[PDB]
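K.L.:
One structure follows; several queries about it will come next.
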Amino acid sequence: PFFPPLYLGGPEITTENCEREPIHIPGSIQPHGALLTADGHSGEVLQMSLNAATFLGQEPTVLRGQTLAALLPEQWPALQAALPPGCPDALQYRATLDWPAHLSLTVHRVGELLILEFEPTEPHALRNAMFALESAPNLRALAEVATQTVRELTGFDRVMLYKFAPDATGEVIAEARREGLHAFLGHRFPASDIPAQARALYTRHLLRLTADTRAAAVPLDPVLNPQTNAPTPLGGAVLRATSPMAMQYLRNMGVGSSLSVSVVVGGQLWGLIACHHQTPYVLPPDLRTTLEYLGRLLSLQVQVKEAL
Ligand SMILES: *C/C=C1/C(=C/c2[nH]c(/C=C3[NH+]=C(/C=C4\NC(=O)C(C=C)=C4C)C(C)=C\3CCC(=O)O)c(CCC(=O)O)c2C)NC(=O)[C@H]1C
């Protein structure tokens, strides 16, 4: 069972209990965006990331108790209709907000709570990218095409296809990398490097990232959902703070930015499209949506090719 989180008297995580870190409820976000939670009926703002002023122009204690009807009059009705009570928690409402300078708005529902993510935002290629994946004559060719295509889309210094063995050990079976980088191709890693609860989370929530592996997490306050007096589920929030233990591994690797997309075959975590940048790097929200779609196409092509 999960340890309590740090804000409920839980211990700091060590290599003795990697698998017990409740990574889905860090009660904090990454600083390149802002997060609000709001009542799924009233639209009352219940929780604020402490950096909410940077992106929304109001401090946490001023946003708290205001309604989305007031804060987002243009979107609040469509938001309500798009994410009704009982809808699946993977279902997203997406808008582009005009701000005095665009801001990408991503919302999902967890029970009676709306989770709002704000971050700055900036087809003939993508179609040939899809046909290129379809046209790979074997799994290795597919792996190479997938990593090259994602590297061209994103500009990431390294894109790997990280495949799980039945014992949950991991191997780099293909990679596209910048001139001068060490090869990881064929290198194998222990199961503990991506522990059991991360693997579980990655079967349901198919994309996660650390834009800056040195950035302190920004607290969500109040940290507990006032509805439940319990932690706010952030497994579906891309602005979710990353495991400190994971962040440290990346820093030691010389990685300033990390992003991965789940490859899911027959409802099991087959592997990851695993991306690194040496410098901190925010992949624009448009390019993430594209990478999500490519992971789903790649997941289907892997299932086929691997039967052969
Ligand atoms: C005692 C805890 C440990 C730990 C925890 C941990 N690791 C992750 C997530 C990831 N680890 C990855 C590992 C690798 N990336 C690479 O590039 C290579 C080798 C070339 C390896 C072995 C990957 C890809 C992930 C996924 C996230 C990402 O893409 O960066 C988590 C979950 C993090 C989160 O989602 O919040 C956790 C808790 N890792 C350890 O090594 C030990 C110390």
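Counting starts with 1 at the first residue shown.
Even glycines carry a Cβ here, placed using N, Cα and C.
What Swiss-Prot records for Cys18 is tetrapyrrole binding site. As annotated by Swiss-Prot, domain 'PAS' applies to 20-88. Here the residue is the original one, but Swiss-Prot notes a mutagenesis experiment at this spot, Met245 to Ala (Swiss-Prot position 259): Binds PCB (in vitro), but difference spectrum is altered. For the mutagenesis of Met245 to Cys (Swiss-Prot position 259), Swiss-Prot gives this note: Binds PCB (in vitro), but difference spectrum is altered. The structure shown keeps the original residue. Per Swiss-Prot, mutagenesis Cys275 to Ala (Swiss-Prot position 289) is noted as: Binds PCB (in vitro), but has aberrant spectral properties.
For the listed features, I'd like the structural context: burial, neighbours, distances.
P.N.:
Shown in sequence order, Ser192, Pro195, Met245 are the residues of the chain, 6+ apart in sequence, with a C-beta less than 8 angstroms from the C-beta of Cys18 (tetrapyrrole binding site).
Helix, strand and coil residue tallies for the domain 'PAS' (20-88), in that order: 21 helix, 15 strand, 33 coil [DSSP].
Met245 (mutagenesis position) falls within a helical segment according to DSSP.
Cβ neighbours of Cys275 (mutagenesis position) (same chain, under 8 Å, six or more residues apart in sequence): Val150, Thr154, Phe156, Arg158, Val159, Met160, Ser257, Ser258, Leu259, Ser260.
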K.L.:
Near ligand 1, which of the recorded positions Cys18, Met245, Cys275 are found, taking a Cβ distance under 6 A to any of its atoms?
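P.N.:
The qualifying recorded positions are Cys18, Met245.
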K.L.:
Just checking: Cα distance in Å between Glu122 and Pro123, the two residues bordering 6 missing ones?
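P.N.:
Unmodelled segment endpoints: Cα atoms separated by 17 Å.
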